[PDB]
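Student: A single structure is presented below for examination.
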Amino acid sequence: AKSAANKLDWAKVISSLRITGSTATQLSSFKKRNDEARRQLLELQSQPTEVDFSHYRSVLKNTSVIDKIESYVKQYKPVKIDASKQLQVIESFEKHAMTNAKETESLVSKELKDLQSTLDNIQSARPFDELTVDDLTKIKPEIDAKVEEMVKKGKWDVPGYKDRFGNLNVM
Amino acid sequence: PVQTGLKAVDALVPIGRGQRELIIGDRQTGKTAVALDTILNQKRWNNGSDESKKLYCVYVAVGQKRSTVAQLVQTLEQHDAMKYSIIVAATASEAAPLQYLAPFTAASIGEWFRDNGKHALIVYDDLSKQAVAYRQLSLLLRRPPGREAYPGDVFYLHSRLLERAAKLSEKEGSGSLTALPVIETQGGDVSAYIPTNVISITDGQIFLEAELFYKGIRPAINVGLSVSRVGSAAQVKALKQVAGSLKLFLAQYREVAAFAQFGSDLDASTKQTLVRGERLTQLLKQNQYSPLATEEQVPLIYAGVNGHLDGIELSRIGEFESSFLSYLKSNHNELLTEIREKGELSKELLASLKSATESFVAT
Amino acid sequence: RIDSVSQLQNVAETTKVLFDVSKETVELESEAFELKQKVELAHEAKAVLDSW
Ligand SMILES: Nc1ncnc2c1ncn2[C@@H]1O[C@H](COP(=O)(O)OP(=O)(O)OP(=O)(O)O)[C@@H](O)[C@H]1O
């Protein structure tokens, strides 16, 4: 049932196309590839981890040690346990992850409908040949601020203007 | 099929149970390693339970050193082939009629497995020293020599040897015996008097040319020369579905082999075929003692055929092999079991395999 | 900008599953590590008894 994990990982690969320059995330999938490809050859490589006391003990006619190391294996038959010790730290990492995730998920869901609303407002409110500059002063006091500062300094030249809007004069 | 476990052999020159195939080559050019890898590949079924899928190996060393046969027995006990191996040794210290006899007695050993329903592979190695022993026995009895001083019946010797190996039908018990004689030529020659008698018996050649092993491409099968005559009717169905272009594509790449040495700028199609041909030539390399089963030979060749490799640099392909294999062993294990059981790619299998390629190809 | 918004639409919902299942597939193989201990001791036993 590992194929669901790997399918969602390649789904995030074709989604990590959208973020070029992945530092160690694909390297984290490389580390899970490393030990997951290691564990399958580890489980297929081994024999049944026991001394075959039926055939392979009756081979040695002068036995004297096979019951000894047989008892040594059955001594260490409770071999050593693993660790699912992480129940305090791993919940903290998924807590930070789910926090940032829900923040981003709700934020982009808001920002999509805000830009859809901006698109709908943009479609019906372009009076582009009849807008009053008083309405532009009313929508931006930056207009009057820059104009007044421009007269107070005296930079009657408007820079960046002549390129897209012609000088239009006689000379 | 006789799944040799090599990539290029089962890709290009397949071997049927009862099809006498020749491994011809030169001195120290990797001749013995093909037969040794085939014997080690038969561990897939010799551990199994069905008799009609087991395949017993009889390796018949003639004219070789004692210590070479000693190391080869040590090799076939490292990888545990000696529960099904039979070594008939006629080492070059011992005198000539032993070498004249030993492959025939080993063919009797093979016929015992043939008449009794089971299937068995035999490897003669190498009959160019058997004809040495036969020209010694016929130049000590005053029988006058023929062309290049092999005596005039030396065609008949390899005839009466290799003709005791075919596929018995159901009337006798459906047993078999398949032979791989090995012929040591002299400097890439295929037209002395001895290698134009083994070729005129066996059902095809695997011409292990020295120049390709000099470039390290081991095993060094020359694709445009190595052909088999009744191989194609007995390949695994899957490889025959996904390598019906591969022989013709390597013929295509061999056409433009000497045309690209001019260094001239060319069109797009020859560059595409040149890149895919170099990826396939670097792809068919293989280390010693690692035969790949057909269940893993299908996806690697499948990645080679359909242009998926073309974004990879040429040096990464050797580790691409083990990486893509471990990618399929960890995740898409069910596809490998499908290729194992069915032995054939249906449309759904093909689409799932294309997805599983393009996944790992994408990174 | 609508496209760069729309790429990140359902992504956090999927990477709160990516995270968990990926780290589970990472860290459920120290099981196989403590399996490897049982493997290699039996391999040593097989080696010395082959020597016998
Ligand atoms: N796949 C491979 N990996 C590593 N080494 C290889 C491989 N194939 C061939 N060789 C090398 O080829 C050398 C000779 O192998 P082999 O015995 O097949 O050649 P040969 O011509 O049959 O020699 P001889 O005729 O004396 O038996 C070996 O030293 C081996 O290292």
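What you see of chain B is 182-544, where the numbers are those given in Swiss-Prot.
Quick check of the header: electron microscopy, 3.8 Å.
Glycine is no exception: its Cβ is also placed from the backbone N, Cα and C atoms.
Taken from Swiss-Prot, the feature ATP binding site covers B:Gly206, B:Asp207, B:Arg208, B:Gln209, B:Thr210, B:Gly211, B:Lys212, B:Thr213. Looking at Swiss-Prot, the entry for mutagenesis of B:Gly291 to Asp says: In ATP1-2; growth-defect. Under its mutagenesis entries, Swiss-Prot includes B:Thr383 to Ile with the note: In ATP1-1; growth-defect.
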Student: Cα distance, B:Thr383 (mutagenesis position) to B:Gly206 (ATP binding site), nearest Å?
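Tutor: So the alpha carbons of B:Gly206 (ATP binding site) and B:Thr383 (mutagenesis position) sit roughly 15 Å from each other.
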Student: Say we define neighbours as other CB atoms within 10 Å of the CB. Which of the recorded positions B:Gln209, B:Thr213, B:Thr383 has the fewest?
Tutor: B:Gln209
Student: Between the Cα atoms of B:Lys212 (ATP binding site) and B:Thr383 (mutagenesis position), find the distance and write it as a whole number of Å.
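Tutor: If we compare the Cα positions of B:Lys212 (ATP binding site) and B:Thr383 (mutagenesis position), the gap is 17 Å.
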Student: Enter the number of other CB atoms within 10 angstroms of the CB of B:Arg208 (ATP binding site).
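Tutor: Step by step: centre on the Cβ of B:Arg208 (ATP binding site), count other Cβ atoms within 10 Å, giving 10.
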Student: Quick check: in three-state DSSP terms, what is B:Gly206 (ATP binding site)?
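Tutor: It is in a strand.
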Student: Note down the number of other Cβ atoms within 10 Å of the Cβ of B:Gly211 (ATP binding site), including every protein chain shown.
Tutor: 19
Student: Counting across all protein chains present, how many other Cβ atoms fall within 10 Å of the Cβ of B:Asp207 (ATP binding site)?
Tutor: 21
Student: Quick one: of the recorded positions B:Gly211, B:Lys212, B:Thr213, B:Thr383, flag those whose CB is under 6 Å from ligand 1, and say none if nothing qualifies.
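Tutor: Only B:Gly211, B:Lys212, B:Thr213 meet the Cβ criterion.
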Student: Near the ATP site, what residues other than B:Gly206, B:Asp207, B:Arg208, B:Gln209, B:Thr210, B:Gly211, B:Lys212, B:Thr213 in the same chain have a C-beta no further than 8 Å from the centroid of the listed C-beta atoms?
Tutor: B:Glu365, B:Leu389, B:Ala391, B:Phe394
Student: Measure from the Cα of B:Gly291 (mutagenesis position) to the Cα of every one of the binding-site residues B:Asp207, B:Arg208, B:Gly211, B:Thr213, then give the nearest.
Tutor: B:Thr213
Student: Let's check the environment of B:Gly291 (mutagenesis position): how many other CB atoms sit within 10 Å of its CB?
Tutor: 24
Student: For the binding-site residues B:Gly206, B:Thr210, B:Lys212, work out the Cβ neighbour count at 10 Å and name the residue with the minimum.
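Tutor: Output over binding-site residues B:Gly206, B:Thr210, B:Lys212: least Cβ neighbours within 10 Å is B:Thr210.
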Student: Do you know offhand how many angstrom separate B:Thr213 (ATP binding site) and B:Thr383 (mutagenesis position) by C-alpha?
Tutor: 18
